[PDB]
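Only one structure is covered here, and it is reproduced in the block below.
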Amino acid sequence: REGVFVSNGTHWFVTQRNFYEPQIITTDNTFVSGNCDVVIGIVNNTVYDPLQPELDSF
Amino acid sequence: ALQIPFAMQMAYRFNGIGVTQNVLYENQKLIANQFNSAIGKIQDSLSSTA
Ligand SMILES: *[C@@]1(O)O[C@H](CO)[C@]2(O[C@@]3(O[C@H](CO)[C@@H](O)[C@H](O)[C@H]3NC(C)=O)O2)[C@H](O)[C@H]1NC(C)=O
Ligand SMILES: *[C@@]1(O)O[C@H](CO)[C@]2(O[C@@]3(O[C@H](CO)[C@@H](O)[C@H](O)[C@H]3NC(C)=O)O2)[C@H](O)[C@H]1NC(C)=O
Ligand SMILES: *[C@@]1(O)O[C@H](CO)[C@]2(O[C@@]3(O[C@H](CO)[C@@H](O)[C@H](O)[C@H]3NC(C)=O)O2)[C@H](O)[C@H]1NC(C)=O
């Protein structure tokens, strides 16, 4: 949404562009646009969503 | 000087003008071709037009 995807080698995070404050990639700070066959530079990773743990607690 | 891949920087700049960044990545080849041809036009304009 705002920021960039940064990896310290083995774990992917979202940070704001001007101050390194890392946060886990999640559905509330990244948006989605189609499938990923058109983008060059894609990397596979998990986008953990916050509703699934609450729903799985049921 | 902090370096960013030029594509991601162009995405930054599209966010700057109001267009979302996915528009660049989905259309990166087309945008590259437009920029290259636009630079090519300048050479004709300078060399030929007096
Ligand atoms: C990477 O850059 O950042 C990860 C941040 O999650 C780092 O992974 C965690 O590191 C802390 C501190 O060492 C550990 O307590 C955690 O167990 C570990 N894993 C998770 C899932 O939180 O992971 C990771 O170590 C780090 N890698 C490098 C090379 O710096
Ligand atoms: C990145 O920007 O540049 C890499 C250059 O190594 C790129 O990976 C591959 O590297 C081999 C090395 O011999 C080249 O022969 C390949 O052409 C090159 N692949 C491409 C697509 O150029 O790795 C890497 O792909 C490229 N990353 C992106 C997102 O373009
Ligand atoms: C990404 O994380 O996951 C994709 C899904 O499996 C991965 O795409 C696979 O690529 C291999 C090799 O090109 C193909 O043999 C598989 O058929 C293909 N899977 C699908 C569902 O299309 O695509 C993709 O490679 C992987 N990213 C990386 C960098 O490995």
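Just so it is clear, chain A uses Swiss-Prot numbers, and the residues here are 1091-1148, in order.
We read in the header that electron microscopy, 3.1 Å was used to get this structure.
Even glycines carry a Cβ here, placed using N, Cα and C.
A:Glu1092 to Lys appears in Swiss-Prot as a natural variant; the accompanying note says: In strain: Theta/P.3. Note on A:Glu1092 (variant position): other Cβ atoms within 10 Å of its Cβ, all shown chains, come to 11.
Close to A:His1101 (variant position) in the fold, though at least 6 residues off in sequence, lies no residue with a CB less than 8 Å from its CB. What Swiss-Prot says about the natural variant A:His1101 to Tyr is this: In strain: Theta/P.3.
Variant annotation in Swiss-Prot: A:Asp1118 to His, described as In strain: Alpha/B.1.1.7; the structure shown retains the original residue. Of all the Cβ atoms in the protein chains shown, 9 others lie within 10 Å of the Cβ of A:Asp1118 (variant position).
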Neighbourhood of ligand 1 - variant positions from A:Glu1092, A:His1101, A:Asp1118 with Cβ under 6 Å: A:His1101
